[PDB]
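Chemist: The structure under discussion is supplied below as structure tokens; questions concerning it will follow.
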Amino acid sequence: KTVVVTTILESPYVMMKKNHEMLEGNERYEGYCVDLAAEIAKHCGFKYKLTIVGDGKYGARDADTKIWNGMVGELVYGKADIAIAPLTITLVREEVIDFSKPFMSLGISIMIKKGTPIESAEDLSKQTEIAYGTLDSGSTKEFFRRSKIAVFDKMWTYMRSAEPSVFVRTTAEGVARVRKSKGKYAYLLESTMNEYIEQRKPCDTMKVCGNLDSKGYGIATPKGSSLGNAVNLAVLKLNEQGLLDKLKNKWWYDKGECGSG
Amino acid sequence: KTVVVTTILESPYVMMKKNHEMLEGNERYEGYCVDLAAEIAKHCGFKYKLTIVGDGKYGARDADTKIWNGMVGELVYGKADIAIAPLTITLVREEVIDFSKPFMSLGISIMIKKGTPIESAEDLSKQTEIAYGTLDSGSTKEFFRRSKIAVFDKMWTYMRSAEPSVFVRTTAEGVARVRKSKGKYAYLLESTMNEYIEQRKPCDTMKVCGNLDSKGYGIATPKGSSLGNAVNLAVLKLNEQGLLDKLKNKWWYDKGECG
Ligand SMILES: N[C@@H](CCC(=O)O)C(=O)O
Ligand SMILES: N[C@@H](CCC(=O)O)C(=O)O
């Protein structure tokens with residue numbers, strides 16, 4: 001029985017090679033999560049097929065219908081057997097899916113144009129001439145909606161109120177918004193992606209110092225999945241061997257295009 | 001009549017214009033604290049004269065001799081009526097002079113050459129092949145001297161004992177030492193100046209994220225000065241009016257060469 005792996009196009013976790021138009025199957029994709037998916041399949045011993053999430057979203061729950069979208073949705077409604085993507089382990093998501101122990105750490109961070117007069121999240125709260133927003137349906141927006149910190153709650157109010165909408169449908173759109181906005185838009189995105197983009201051309205982006213919290217990515221499986229335990233202890237057997245850190249160094253910093261390292 | 005303002009050459013707070021040799025008086029100087037001095041004098045309503053501290057130091061107290069040097073020294077001994085400079089508000093200085101409320105926040109930070117394998121102050125404490133030092137007579141040196149945190153005390157011991165001299169007499173000397181040291185010297189300086197240098201050519205210096213503490217700059221006046229209240233309410237009306245942030249952005253980022 002073939003295993004259907006649900007994932008999302010997100011640099012550097014899953015990208016499509018240049019020759020991806022003359023290729024088929026799993027040989028079209030490249031990144032941290034494709035290799036991680038391969039090695040996970042080797043340790044567990046199942047053949048798998050890479051699928052991109054249909055709606056292109058990570059996973060949020062409608063307040064009124066209590067329905068789920070994105071990869072979490074595709075797991076709850078039996079559209080995929082396992083999710084191998086930068087999917088943050090959150091309390092709400094744990095209600096409907098199972099998470100392995102974190103295979104990578106991260107935290108919400110700010111991304112600005114190099115040379116911009118911003119130095120903190122509280123600075124963002126005070127000012128108004130620079131806009132800032134969040135991904136459309138991800139751990140970040142959920143964090144700001146349910147946050148009780150005064151600064152974070154204020155930022156949330158501004159974002160929900162500020163129009164022309166400050167939110168974005170894909171992180172790429174956010175980074176592009178920052179780069180084109182001539183330092184008038186700052187993007188709130190997870191630290192890993194911020195660092196990655198920071199170390200790649202045109203080298204005009206900067207990560208502000210300070211993570212707003214500390215979470216991690218986990219391997220998600222449907223509640224009651226026969227594959228849950230195997231992958232859950234598998235990622236630990238890969239952490240002991242240190243291959244996860246070798247992958248991080250492989251895709252983030254071993255080939256940094258900007259300045260120095 | 002005229003009030004003598006004591007200050008210090010420290011970019012971008014007080015600098016000398018590109019010409020300045022074709023100018024005289026207060027029109028030779030430029031920076032954050034020159035403008036702040038202008039607005040303070042406007043709100044209070046006094047004509048002032050800008051003077052650079054004679055010994056070129058901020059302010060420390062000899063343990064045995066007591067006595068003060070730098071701008072604080074010039075304030076205690078009636079050599080100047082007010083000090084408008086990046087002068088950190090500390091308890092010891094507050095014992096002998098008066099400080100307005102902070103017009104700018106800051107914290108001790110590390111400055112490295114871009115491409116250096118350092119990520120924290122504790123990393124510096126553990127290793128020994130990379131040197132690190134501080135300004136000679138400022139809030140930073142006193143911070144490391146009177147710190148009881150294990151790492152900070154260890155760094156202090158290293159700096160004071162191991163000396164191919166690691167200290168510097170002016171911030172410029174520190175930044176130059178970092179740039180020339182090929183990533184083998186890291187400079188411990190307040191975060192604000194580190195950010196400024198980070199935003200100026202040749203764009204080869206970097207500020208580590210971890211700040212070692214959190215303090216602020218205040219306008220200093222001698223104990224019992226008639227100008228204390230006036231300047232305090234001036235800086236409060238300028239923080240309320242928001243001009244301080246416009247000045248920070250003006251001198252740090254409005255003319256950033258590294259981006
Ligand atoms: N990895 C996050 C994406 C949200 C973000 O980048 O802020 C998630 O699982 O939803
Ligand atoms: N500005 C500091 C000195 C600079 C430093 O120690 O980094 C003071 O008021 O003493």
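Don't overthink the numbers, they just go from 1 along the chain as shown.
So this one's X-ray crystallography, 2.9 Å, going by the header.
Every residue gets a Cβ built from N, Cα and C, even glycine.
What Swiss-Prot shows for this protein is this:
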| type | residues | note |
| --- | --- | --- |
| BINDING | A:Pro86, A:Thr88, A:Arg93, A:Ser139, A:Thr140, A:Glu190 | L-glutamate binding site |
| MUTAGEN | A:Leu91 to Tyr (Swiss-Prot position 504) | Promotes dimerization. Strongly reduced desensitization |
| MUTAGEN | A:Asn239 to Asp (Swiss-Prot position 775) | Increases rate of desensitization |
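Walk me through where these features lie, including what they touch and how far apart they are.
Modeler: The Cβ of A:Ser139 (L-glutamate binding site) lies under 8 Å from the Cβ of A:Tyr58, A:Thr88, A:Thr90, A:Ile108, A:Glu190, A:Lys215, each of these being in the same chain and 6 or more residues away along the sequence.
Note on A:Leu91 (mutagenesis position): other Cβ atoms within 10 Å of its Cβ, all shown chains, come to 8.
Classification of A:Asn239 (mutagenesis position) by DSSP places it within a helix. In sequence order, A:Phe103 are the residues of the chain that are 6 or more apart from A:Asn239 (mutagenesis position) and have a CB within less than 8 Å of its CB.
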Chemist: What is the separation, in Å, between the Cα atoms of A:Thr140 (L-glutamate binding site) and A:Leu91 (mutagenesis position)?
Modeler: 13
Chemist: Going along the chain, which residues six or more apart from A:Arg93 (L-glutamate binding site) have their CB under 8 A from its CB?
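Modeler: For A:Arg93 (L-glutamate binding site), the qualifying residues are A:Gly59, A:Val72, A:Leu87, A:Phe99, A:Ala220.
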Chemist: Taking the mean position of the Cβ atoms of A:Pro86, A:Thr88, A:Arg93, A:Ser139, A:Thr140, A:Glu190 as the L-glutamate site, which residues outside that list, in the same chain, have a Cβ no more than 8 Å away, listed in sequence order?
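Modeler: Once A:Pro86, A:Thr88, A:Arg93, A:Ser139, A:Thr140, A:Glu190 are set aside, the remaining close residues are A:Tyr58, A:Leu87, A:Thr90, A:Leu106, A:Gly138, A:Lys215, A:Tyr217.
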Chemist: Determine the C-alpha span of the L-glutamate site listed in the record, that is the greatest distance between any two of A:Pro86, A:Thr88, A:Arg93, A:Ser139, A:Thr140, A:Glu190, in Å to the nearest whole number.
Modeler: 17
Chemist: Test of understanding: give the count of other CB atoms lying within 10 angstroms of the CB of A:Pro86 (L-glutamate binding site).
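Modeler: So the number of other Cβ atoms within 10 Å of A:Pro86 (L-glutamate binding site) is 26.
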Chemist: So which of A:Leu91, A:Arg93, A:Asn239, listed as recorded positions, have a Cβ under 6 Å from an atom of ligand 1?
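Modeler: Cβ under 6 Å from ligand 1: none.
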